[PDB]
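**Student:** Okay, here's the structure, questions in a sec.
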Amino acid sequence: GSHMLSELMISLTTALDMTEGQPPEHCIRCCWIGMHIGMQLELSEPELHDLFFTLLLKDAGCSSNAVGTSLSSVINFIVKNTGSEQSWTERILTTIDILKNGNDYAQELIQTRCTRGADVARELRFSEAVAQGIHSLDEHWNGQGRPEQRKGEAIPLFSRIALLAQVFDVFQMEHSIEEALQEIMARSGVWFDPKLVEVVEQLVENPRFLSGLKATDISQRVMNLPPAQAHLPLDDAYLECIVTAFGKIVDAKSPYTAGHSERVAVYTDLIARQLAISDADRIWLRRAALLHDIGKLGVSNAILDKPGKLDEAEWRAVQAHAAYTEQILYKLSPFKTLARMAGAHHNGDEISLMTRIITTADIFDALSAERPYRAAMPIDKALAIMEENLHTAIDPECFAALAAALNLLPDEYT
């Protein structure tokens, strides 16, 4: 099978959205709003393409997941980013200086985020315009935005559309369009480009734009917006790119669990080898293993870690971890053209196999590793818990394969 670029981005974008995203398909809605604003400025097709992605990828930078930030969190951030690579003593003094104002911190935060997101865009082989324009998202019309304090048309057009689009959605959904329309009107000339604001003003008159915003299938409709260029099929090389890029995003978003994705991928491949899965399937499986983690900032299975608890029954239900895994995989996995064609009115098994393997790995990791707070479970102990708990919650073609695979490993490894 294959993926379309637009399609995969939306999916990945939506998921990473759930962390800090704010609302369930926030990015999707901005795209829809932003494309529509753009659509009315008579942009070139390339611009509309670049805009489409800028809108989708605006939050790529965000290193946060989610009455304010913890002091610790704040300090940790300053340290870890600045002061960078100087006497210890300097770093403390510098971090203190930032902490105290104002301001300064906020500037650091944006600069980091904006630079980081711009970096993602580049990694993903979008144009500099896209990267620049994720970077200036937080500039303001009046020259009061960060991090560069650009004003007016110093600001890239995409950022202007994007920021405006973004704010509007948040209001749109927190209150009432009219409230939203009002709010943006309020910031016109301050945060926003007045001209753009006007446009939104029109769109609102235009129903069907509204219908589209409040549609269940909005994700499908957004797809129809861009130029065809957005729909490129993804080859293997690009996929590596996406995965590799996103993995960095995940590692940044959840520091505490880092290396969890890699481990699961490893277990997953090991199980797969045992099942004599094909080379190609394995390749998906390894990517899938990392990707399925996106979102899933929700606690694992199941608190867990917690040394104390960790007894049965209560997680018999919690086993519907996917559940989510299956759904996400289906959205993720490569697809068959004839199959997609043959459903314009109105694979399943594989997903189940995939889900079972990855899920089994996911469970095995959860029992082991229990590393922070430190508490690794012995491999064979963890293996025993599954079989102890199973047929009920544990596949068993995989469980065997897991065991067989682990067996081959050096026994040094506990």
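Numbers here mean position along the shown chain, with the first residue as 1.
Per the header of the entry, the method used was X-ray crystallography, 2.8 Å.
In case you wondered, yes, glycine gets a Cβ from its N, Cα and C as well.
So Swiss-Prot has the following annotated:
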- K296: active site, proton donor (ACT_SITE)
- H292, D293, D362: divalent metal cation 1 binding site (BINDING)
- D293, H321, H345, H346: divalent metal cation 2 binding site (BINDING)
- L8 to D or H (Swiss-Prot position 13): Large decrease in enzymatic activity (MUTAGEN)
- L12 to H, K or T (Swiss-Prot position 17): Large decrease in enzymatic activity (MUTAGEN)
- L16 to D or H (Swiss-Prot position 21): Large decrease in enzymatic activity (MUTAGEN)
- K296 to A, C, D, N, R, S, T or V (Swiss-Prot position 321): Almost loss of activity (MUTAGEN)
**Student:** Between the recorded positions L8, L12, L16, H292, which lies closest to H346 (divalent metal cation 2 binding site), Cα to Cα?
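**Tutor:** The smallest Cα gap between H346 (divalent metal cation 2 binding site) and any of the recorded positions is with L8.
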**Student:** Tell me the Cβ contacts of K296 (mutagenesis position) under 8 Å, same chain only and six or more apart in sequence, or just say none.
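**Tutor:** Listed in sequence order, they are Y324.
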**Student:** Return one of helix, strand or coil for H292 (divalent metal cation 1 binding site), based on DSSP.
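**Tutor:** Once the DSSP labels are grouped into three classes, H292 (divalent metal cation 1 binding site) ends up as helix.
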**Student:** Please compute the Cα distance from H346 to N347 in Å; 12 residues between them have no coordinates.
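**Tutor:** The answer is 15 Å, taken between the two Cα atoms.
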**Student:** Looking at Cβ-Cβ distances, which residues of the chain lie under 8 angstroms from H292 (divalent metal cation 1 binding site) while being 6 or more apart from it?
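**Tutor:** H292 (divalent metal cation 1 binding site) has long-range Cβ partners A322, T325, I328, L329, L332, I358.
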**Student:** Between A66 and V67 there are 20 residues with no coordinates. Please give the Cα separation in whole Å.
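**Tutor:** Here the Cα-Cα span across the missing residues works out to 12 Å.
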**Student:** Show which residues of the chain containing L16 (mutagenesis position), separated from it by at least 6 in sequence, have their CB under 8 Å from its CB.
**Tutor:** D59, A60, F246, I249, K253, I294, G295
**Student:** Can you tell which of the recorded positions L8, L12, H321, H345 lies nearest to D362 (divalent metal cation 1 binding site) in space, using Cα positions?
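**Tutor:** Nearest by Cα distance to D362 (divalent metal cation 1 binding site): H321.
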**Student:** Since the record lists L8, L12 as mutagenesis positions, which of them has the fewest other Cβ atoms within 10 Å of its Cβ?
**Tutor:** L8
